[PDB]
Amino acid sequence: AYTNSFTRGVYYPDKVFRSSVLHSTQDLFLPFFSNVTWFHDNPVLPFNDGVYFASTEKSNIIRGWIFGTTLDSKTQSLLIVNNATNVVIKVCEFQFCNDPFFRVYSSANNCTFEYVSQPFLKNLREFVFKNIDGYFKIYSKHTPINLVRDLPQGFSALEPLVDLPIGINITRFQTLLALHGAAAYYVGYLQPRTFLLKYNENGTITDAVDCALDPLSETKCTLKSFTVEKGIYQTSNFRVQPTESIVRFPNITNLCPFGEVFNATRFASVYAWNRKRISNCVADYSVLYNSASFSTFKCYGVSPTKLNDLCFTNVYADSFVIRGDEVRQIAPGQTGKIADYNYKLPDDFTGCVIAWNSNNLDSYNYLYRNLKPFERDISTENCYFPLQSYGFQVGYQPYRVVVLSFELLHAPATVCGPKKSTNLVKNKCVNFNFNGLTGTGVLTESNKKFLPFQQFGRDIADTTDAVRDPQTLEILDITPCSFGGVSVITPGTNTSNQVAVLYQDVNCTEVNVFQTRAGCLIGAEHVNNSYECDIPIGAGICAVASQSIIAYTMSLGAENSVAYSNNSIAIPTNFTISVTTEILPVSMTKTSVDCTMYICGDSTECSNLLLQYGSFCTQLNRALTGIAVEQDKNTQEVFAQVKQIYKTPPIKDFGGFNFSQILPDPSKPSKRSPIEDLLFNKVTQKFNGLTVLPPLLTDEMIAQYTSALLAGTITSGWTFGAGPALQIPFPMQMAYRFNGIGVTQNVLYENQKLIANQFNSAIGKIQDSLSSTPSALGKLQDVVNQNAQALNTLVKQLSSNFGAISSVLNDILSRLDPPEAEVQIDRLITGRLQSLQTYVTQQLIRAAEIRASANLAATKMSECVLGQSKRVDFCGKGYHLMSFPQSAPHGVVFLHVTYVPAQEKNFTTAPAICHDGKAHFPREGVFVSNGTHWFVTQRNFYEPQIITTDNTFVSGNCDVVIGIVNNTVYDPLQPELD
Amino acid sequence: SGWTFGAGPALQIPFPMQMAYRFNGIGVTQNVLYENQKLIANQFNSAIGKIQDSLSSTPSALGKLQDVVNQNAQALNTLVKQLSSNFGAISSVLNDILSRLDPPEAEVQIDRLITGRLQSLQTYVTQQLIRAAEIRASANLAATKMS
Amino acid sequence: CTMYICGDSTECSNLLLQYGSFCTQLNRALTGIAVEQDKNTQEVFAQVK
Amino acid sequence: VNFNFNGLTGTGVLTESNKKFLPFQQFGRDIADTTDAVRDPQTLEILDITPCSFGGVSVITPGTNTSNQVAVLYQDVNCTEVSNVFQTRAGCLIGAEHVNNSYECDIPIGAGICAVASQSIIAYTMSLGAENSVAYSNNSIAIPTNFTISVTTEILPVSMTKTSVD
Amino acid sequence: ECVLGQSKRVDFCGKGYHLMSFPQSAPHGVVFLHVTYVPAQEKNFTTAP
Ligand SMILES: *[C@@H]1O[C@H](CO)[C@@H](O[C@@H]2O[C@H](CO)[C@@H](O)[C@H](O)[C@H]2NC(C)=O)[C@H](O)[C@H]1NC(C)=O
Ligand SMILES: *[C@@H]1O[C@H](CO)[C@@H](O)[C@H](O)[C@H]1NC(C)=O
Ligand SMILES: *[C@@H]1O[C@H](CO)[C@@H](O)[C@H](O)[C@H]1NC(C)=O
Ligand SMILES: *[C@@H]1O[C@H](CO)[C@@H](O)[C@H](O)[C@H]1NC(C)=O
Ligand SMILES: *[C@@H]1O[C@H](CO)[C@@H](O)[C@H](O)[C@H]1NC(C)=O
Ligand SMILES: *[C@@H]1O[C@H](CO)[C@@H](O)[C@H](O)[C@H]1NC(C)=O
Ligand SMILES: *[C@@H]1O[C@H](CO)[C@@H](O)[C@H](O)[C@H]1NC(C)=O
Ligand SMILES: *[C@@H]1O[C@H](CO)[C@@H](O)[C@H](O)[C@H]1NC(C)=O
Ligand SMILES: *[C@@H]1O[C@H](CO)[C@@H](O)[C@H](O)[C@H]1NC(C)=O
Ligand SMILES: *[C@@H]1O[C@H](CO)[C@@H](O)[C@H](O)[C@H]1NC(C)=O
Ligand SMILES: *[C@@H]1O[C@H](CO)[C@@H](O)[C@H](O)[C@H]1NC(C)=O
């Protein structure tokens, strides 16, 4: 029967010890959740590209084991029987028998070796058979298993107990036991695949994940982690593979006479050589390529093996002779008298040079003597004449030199290769070959017409979109095959595992489904509703809900539909003094990596070849120390706005306003506040060259500036940012900060207890929100993760070849022969210098971004804190009050206290007010009415007052303004008079 | 709603008084508007019409977004033309250097081509990062010219 | 990066892994700036609740 | 010690930290291709290769026009391995002497240590400024009776040289 | 905001309550003489809300 091979097949690939590293690799591997041919009769199963074999528990013993391709002498055989505390791994052509034991342990035909001292095997023998690079591999991991019906879960990684150099082919196998229904055993497959292997603290592969199986597994593969979160992740590109190769060479079928150049042995002397023109055939290059009846076959451009694939516009076979020496002068640019006067190949030469041996054909008549490439001039002028001959009959012996000059993609190709023509196909993704235009695409018809002289078209980026197919002369367009950016809409391994897949800009026809303007999105279904966007999917459609994956039309916060009218006014009768934390970075981890040590691991050889590059590392070090001093400058500019350091009063009688969360904690040994301690907890190596310069202001020193700023804000308020600090009681400062946003101070003192309770409840809610979700303090977490990712990719560049033979420098490199050592260390110096330069460029851009945010934080703590910003929506959503810096590492967490109205009402309002035939406009506030009585009140707090001359001023009359209504305005003097 | 819909929720305000307060907030007393409302509206609409006429015939009047779009198109076309660049590469610009070269020589020529194309793409990415820093400065300027 | 530098070819696709994670770094930078434009538009326009 | 463990070349301290090596595994590796752990031949012991105590070198000089005493710096290094020698978080600094008094930061070393002063080079704890403990009270106000019209001059580079390398 | 106007931004144009600034054509740059109102000679009194 067939059962689910859950997770077996994994094993230690790289043979080296490793710890806590997710070293992804690709080998011939068993995919997860594959079908197996379990037998309760030995099925001779094809060893496709490696197989995975396991026995069952069944108690007892699995006796003996029989393997091998066919046992029929077509290949050398293979056998891994187990008996008598020995393992015969002989490759002998054993007996072909369906009922063996030593029934089939015979016929000694062409064996290798044998291994002993390994009598291995309720158990489970895990085996892997693979033949890669000609070295057969065997793996073993025997583990007891009580269950026999259903294969147990769990990850078991195998070990290379032996690495056989069998040097054979293996194309099938089986397993036949001895004789005593019967026991069972499993058989699986492998495929070219890639996994992501998670090693433990003891270098034990405790986990492994595929990626070719599940799009969720694709996300686990790309992000190089076993965990994924909210977010669409670009994985790969969905490419439609070609069906079957098509070759359309022209209708010509004759064979060109290459014998009328190569078999032509009466070459023409280099003084006046002969060039033969050839065309209109499909003559083969196989006879010249395979039969190497020559001495030198140097090809520039084409190669001897690929010559049969291309069809050429025109071929000229230059023919001349030259001595055995100076043959290297037949090369682009190579100097010499023959090259200087007789024959000079062009610098951009393209062709094959065949200096086939003529010790018997060349040899008198073959005379020899700047000039243009492919020049030709034969003439004769204490005289001087270049008439020289050579009457030879091995060092000085002349030879025969024939040069083929090809020109490609300039005209209708006329001489082709031996490849047989194949029927043309249309409207299907098919890889093609038209006169050598190798490529893959779909062939459609276009209204464009090729000119009769024209052969094939092109686009920008030298893409041959249109080619008139030869042998039919038909208009065609090489549209690229259906390609679409495949993405993943996953809800995170923490919550679910169901996955949704996106196909970027493909009509649904070409592979539920839900069409978007960004493309058809499988794995999800539309929802005729509006929920806040979770995973932006694209083109206005975005997404698990109720244990189901959805993909709906993105909500935009619904339609509030505010009620406009000529007199529609909403004045808030209540407010919430809410604190909002918009977190900003100010600095990053200073690196200042030792470039001469990073790129060159203290190698004397590498240092010279690096200083040869001319102060590259000088600029690198200067830029890195400049941005490090820039981090120090940002920290000083944001935290050190004040010179004097203020100690908070021992008695905090701040009108009921707790700052114990934000003021320094006496119990904690440091000055970090309880909210600062929460920040520090919840936000929370030295390698070659890499280092971390500690900030000038330490964490306790940065916290000391932060505490000084908080103390100045709560005791001196905003005056300490201008000059000397001025003692301000906190209720007074909050009254001033109300007065600075168009709301009268009385709101504070008449709501002092209420605002204090709101502030403290808000700060408790800030602590709770920061303690529940990382999204609250995600800003510095993201920037620190960005810096750590940059450092990790920088140090992983060490493990990158960059074109070199080995990534590691100290041992394998700086150890080659000094010339080749210089060549390979130059490849490494270029690669690592490019990696470090792109790292420092990304770091300079990131430092510019952090510097913009640091100037933002400096302008906030100079305006939000050290004053009160009239810039609406700058210090938090709402009318701003004040702010609190918090010394979070590599950033600041501002507590942007803001005034936000909550409860509204409806009133009848008029732009003006008319009394006794005379206009009256409000000095401050807006005229509104509960209905029968008109009132003016602050724009952002319903505090109605009767209208008197104090709150109104007169300008104009009651016949010019539209929208005016009458009312009565009283006298601030008549009741005083009366 | 005026400005209140960004502080808290939307609080409806008739346009006359909203623009009266938008005078009051720049040192121009509100009494100007309540007497000049007709002329103010006429100048408003006439200036909108002037914008329309500048958009209909005057070129590069919207030359800033047009400029950034042209810059992006020029960068993309520069990448596309860099596809048609040699960087050496056996005097071949087609990536299909194979079907002409064996794996060793094809490898070295295509490695030169990858160095060239990777350098061009890295130049494009660096220029796009600097241009996106400029665009983000303008976007944080618009987000502070909004709100 | 795979299609730009290499396209349908696979041998240079293998060679591109040998040049470190430049493919991944560049693609991550492009995705970062794309999300950057998305959040620019959200901070400019979508700031309305 | 510079070492040649059965082919591998390097330089570092060969500790004896505990690790478990599988029989087929010879040595460990970090994220890069630098071998953190190598199993010693002839003993099968575990040795965690750790790089030497390297670090940058700074100079605390007060200016040739003022003095000539030099205080070379050794950062991110314990001075247990090579004037009065003083240690801090940023490193161990020689050529200077710690002082308990708080002085303003002239030459910042790192990790709060700042530095000629009285024919000697010092290395003190940075004085964040005068510890002005403002006497706050629930009914205390300060009012300035006077002012100072001071023209603070800040300089901004508006336009660099219009270099036009052709 | 500070040359042809007065900036209400605290600690933006000169350390103090900014008055105005005089540009000066410094080479390859500019220099602002940020005239500022910086108080001094404080005197402590008793306050009430
Ligand atoms: C590596 O193996 C050691 C073996 O000592 C693990 O430490 C634990 O050690 C105690 C005995 O002192 C055992 O009872 C435990 O079973 C061991 N725990 C585990 C998880 O094996 C050590 O934890 C292992 N490290 C890892 C996580 O790989
Ligand atoms: C092994 O192969 C050789 C090939 O020459 C053959 O002659 C021989 O009979 C084969 N079998 C034995 C007996 O090893
Ligand atoms: C060419 O010469 C070879 C030997 O030099 C000979 O075998 C062959 O018949 C000749 N014909 C052609 C087509 O080359
Ligand atoms: C997809 O194809 C269908 C018919 O083939 C066409 O009607 C439709 O317009 C195409 N998709 C879009 C987005 O237009
Ligand atoms: C205003 O809202 C607060 C809570 O936000 C509430 O306690 C209070 O009762 C409301 N009304 C008044 C008049 O304060
Ligand atoms: C609020 O302040 C009082 C006295 O100032 C204090 O006892 C209490 O612990 C504070 N509240 C919190 C949550 O710390
Ligand atoms: C004001 O009146 C309109 C129309 O009845 C209503 O839709 C709205 O909810 C009311 N409230 C406010 C404060 O807008
Ligand atoms: C409007 O307000 C006044 C003063 O509060 C009150 O006397 C009157 O009853 C209110 N009228 C309405 C329409 O509720
Ligand atoms: C205000 O009263 C006058 C006469 O007292 C009247 O003519 C005028 O129309 C009134 N305003 C209105 C109705 O808006
Ligand atoms: C230097 O070594 C001593 C004792 O060997 C240790 O106490 C100290 O922590 C080390 N240096 C630092 C910076 O900790
Ligand atoms: C403030 O002034 C009062 C009255 O002169 C005086 O009693 C008090 O000591 C002064 N306090 C300070 C902080 O100097």
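Since chain B takes its numbers from Swiss-Prot, the residues it shows come out as 884-1030.
For this deposited structure, the header notes the method as electron microscopy, 3.4 Å.
Positions of Cβ are set from backbone N, Cα and C atoms, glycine also.
Some features that Swiss-Prot has for this protein:
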- B:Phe888 to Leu: In strain: Eta/B.1.525 (VARIANT)
- B:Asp950 to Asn: In strain: Delta/B.1.617.2, Mu/B.1.621 (VARIANT)
- B:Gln954 to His: In strain: Omicron/BA.1, Omicron/BA.2, Omicron/BA.2.12.1, Omicron/BA.2.75, Omicron/BA.4, Omicron/BA.5, Omicron/BQ.1.1, Omicron/XBB.1.5, Omicron/EG.5.1 (VARIANT)
- B:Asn969 to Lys: In strain: Omicron/BA.1, Omicron/BA.2, Omicron/BA.2.12.1, Omicron/BA.2.75, Omicron/BA.4, Omicron/BA.5, Omicron/BQ.1.1, Omicron/XBB.1.5, Omicron/EG.5.1 (VARIANT)
- B:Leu981 to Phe: In strain: Omicron/BA.1 (VARIANT)
- B:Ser982 to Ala: In strain: Alpha/B.1.1.7 (VARIANT)
- B:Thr1027 to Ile: In strain: Gamma/P.1 (VARIANT)
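Structural mapping of features recorded in Swiss-Prot.
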| residue | record | DSSP (3 states) |
| --- | --- | --- |
| B:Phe888 | variant position | helix |
| B:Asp950 | variant position | helix |
| B:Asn969 | variant position | coil |
| B:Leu981 | variant position | coil |
| B:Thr1027 | variant position | helix |
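Filtering the variant positions B:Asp950, B:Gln954, B:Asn969, B:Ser982, B:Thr1027 for a Cβ under 8 angstroms from any Cβ of chain A leaves B:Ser982, B:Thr1027, in order along the sequence.
Taking B:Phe888, B:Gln954, B:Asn969, B:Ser982 as the variant positions under consideration, the smallest Cα distance to B:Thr1027 (variant position) is found for B:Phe888.
In sequence order, B:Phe888 are the variant positions among B:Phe888, B:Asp950, B:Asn969 whose C-beta falls under 8 Å from a C-beta of chain C.
Working note on the variant positions B:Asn969, B:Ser982, B:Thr1027: by count of other C-beta atoms within 10 Å of each C-beta, B:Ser982 ranks first. Among the listed variant positions, namely B:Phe888, B:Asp950, B:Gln954, B:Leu981, the Cβ with the most fellow Cβ atoms inside 10 Å is that of B:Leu981. Cα distances from B:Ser982 (variant position) to the variant positions B:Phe888, B:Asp950, B:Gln954, B:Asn969 are smallest for B:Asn969.
Between the CA atoms of B:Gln954 (variant position) and B:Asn969 (variant position) there is a gap of 24 Å, rounded to the nearest whole number. Comparing B:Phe888 (variant position) with B:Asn969 (variant position), their Cα atoms are 57 Å apart once rounded.
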